[PDB]
Amino acid sequence: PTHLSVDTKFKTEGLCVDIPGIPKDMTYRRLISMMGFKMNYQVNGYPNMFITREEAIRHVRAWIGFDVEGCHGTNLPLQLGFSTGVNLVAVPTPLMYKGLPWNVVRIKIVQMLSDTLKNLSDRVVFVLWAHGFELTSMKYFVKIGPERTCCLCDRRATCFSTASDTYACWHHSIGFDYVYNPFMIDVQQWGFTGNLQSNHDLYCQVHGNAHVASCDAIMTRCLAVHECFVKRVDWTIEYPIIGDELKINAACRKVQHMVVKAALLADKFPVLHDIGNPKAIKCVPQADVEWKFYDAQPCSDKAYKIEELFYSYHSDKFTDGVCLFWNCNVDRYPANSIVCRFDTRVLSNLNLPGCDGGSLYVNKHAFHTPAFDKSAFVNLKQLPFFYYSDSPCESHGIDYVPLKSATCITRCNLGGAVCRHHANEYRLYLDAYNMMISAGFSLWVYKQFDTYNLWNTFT
Ligand SMILES: O=C(CCCc1ccccc1)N1CCOCC1
Ligand SMILES: [Zn+2]
Ligand SMILES: [Zn+2]
Ligand SMILES: [Zn+2]
């Protein structure tokens, strides 16, 4: 049981208004044939156009919500909506484009999917709330066959060109006109009572229904994301490396050791309350402090209420010392805290749009993160950049331009001139810090944090 069997049953109740008289008994095999596609008993890596929920979760980077609304069905013009906000109108002869034939519409579909997916995935997954028109319209822009490779590279083929009879991935498909071997999943097959808007609005207030095809496409992918990543969580599923993942994660570990070590030197807290990761390690292992851990998994729905995490009767007094919340998203942080909060609004290849203002952050694992709220940090301030080192000024073993910086907190800078070792280390740390901030993470600290207090750790 790897793929979705074509002999599985497809509930056709949701299809009978666009398609009256549809057989209640339907299989994927028969539905595909009804859609105008000939699978021709092909044992070449594309066993089914439709996929399982497990396969869709593993390929979430490829999800594109798709909806078709019949404006006037052979004689009538269709509105093609995608979760990218695009609305295309096809004639048979929230970006709303005017009526054009299928030969030009398919050119736009390939360009749009390619520009959206080239840096995220090796495929497309049309996430549907199937009523009929979207499945019947697929023959006008989709071609199927064996699994292929690109005409210009080793990546799998996702596009086809009738002009040249060639195949291409999302990176090399300029001027291609057909979507090749796409995937799809119908959310209605999951078992819902009622229409799309009623199920969507149960969990999300950020997406509305302007009554265009793209609005339903968005609500569809959002409802799919809530079901697969908000209400259900699976942090065991690994995801491929598609960007700066390894650099971002290494930067996060360097920043955390730096920021926490400096707070313990500047304010010498006797106890640190580490709230978050049940698998956490002491990020400053040589520190004197009483390190106490508290387990809390990443909240995917709503941010943790500080009352439920702390109270109900540990040192008991979280007011003693400092509380470290490294990616532990709470509604309002206590004033004595060190905090790393992921900003869900950040635009990147790792951050996919989520449910109720939240986002799906995919870095090794998929983490649905609640909406970034600036009010969570009223008792704290933004942590400013600084680099601190108490290592000896020894070069050992790139070239050099003298470093002049007020934020290089070192004995050499105290003494008047940054040594080459600390200048290399400072610039490497500044790069790691910038990496992490640009990845979307934000750093917050208690209002009394002052880097001026670190100069006296050199006596
Ligand atoms: O980057 C991460 C994972 C950090 C690791 C972790 C944090 C808290 C509990 C268990 C594990 N996230 C994205 C932002 O929201 C929070 C989770
Ligand atoms: Zn290619
Ligand atoms: Zn939504
Ligand atoms: Zn030095």
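Residue numbering in chain A adheres to Swiss-Prot, whereby the residues present occupy positions 5949-6020, 6027-6047, 6076-6295, 6298-6381, 6388-6449 in order.
According to its header, the structure was obtained by X-ray crystallography, 2.2 Å.
Heads up, the Cβ atoms here are built off N, Cα and C, so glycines get one too.
Swiss-Prot has this to say about the protein:
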type: VARIANT; residues: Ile5967 to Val; note: In strain: Omicron/BA.1, Omicron/BA.2, Omicron/BA.2.12.1, Omicron/BA.2.75, Omicron/BA.4, Omicron/BA.5, Omicron/BQ.1.1, Omicron/XBB.1.5, Omicron/EG.5.1
type: ACT_SITE; residues: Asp6015; note: active site
type: BINDING; residues: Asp6015, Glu6116; note: Mg(2+) 1 binding site
type: BINDING; residues: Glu6017, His6193, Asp6198; note: Mg(2+) 2 binding site
type: BINDING; residues: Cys6377, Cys6402, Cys6409, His6412; note: Zn(2+) 16 binding site
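Listed recorded positions: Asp6015, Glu6017, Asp6198, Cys6377, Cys6402, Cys6409. Those with a CB atom under 6 Å from ligand 1: none. For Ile5967 (variant position) paired with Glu6116 (Mg(2+) 1 binding site), the C-alpha to C-alpha distance reads 11 Å.
Taking a Cβ distance under 6 Å to any atom of ligand 4 as the criterion, the binding-site residues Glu6017, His6193, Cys6377, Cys6402, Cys6409, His6412 reduce to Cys6377, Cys6402, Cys6409, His6412. At the Cα atoms, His6020 lies 8 Å from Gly6027, with 6 residues between the two left unmodelled. Under DSSP, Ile5967 (variant position) is assigned to coil, being neither helix nor strand in the three-state scheme. Same-chain residues that are not part of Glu6017, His6193, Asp6198 yet have a Cβ within 8 Å of the Cβ center of the Mg(2+) 2 site turn out to be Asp6015, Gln6033, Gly6035, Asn6191, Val6194, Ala6195, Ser6196, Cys6197. Flanking an unmodelled run of 28 residues are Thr6047 and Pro6076, whose Cα atoms lie 25 Å from one another.
Each residue contributes its Cα atom, and for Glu6116 (Mg(2+) 1 binding site) and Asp6015 (active site) these two points are 6 Å apart.
Ranked by Cα separation from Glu6017 (Mg(2+) 2 binding site), the binding-site residues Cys6377, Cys6402, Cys6409, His6412 are led by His6412. On a Cα basis, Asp6015 (active site) lies 63 Å away from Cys6377 (Zn(2+) 16 binding site). Sitting within 8 Å of the Cβ centre of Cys6377, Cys6402, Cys6409, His6412, and not among those site residues for Zn(2+) 16, are the Cβ atoms of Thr6400, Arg6401, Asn6403, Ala6407, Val6408, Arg6410, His6411, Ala6413.
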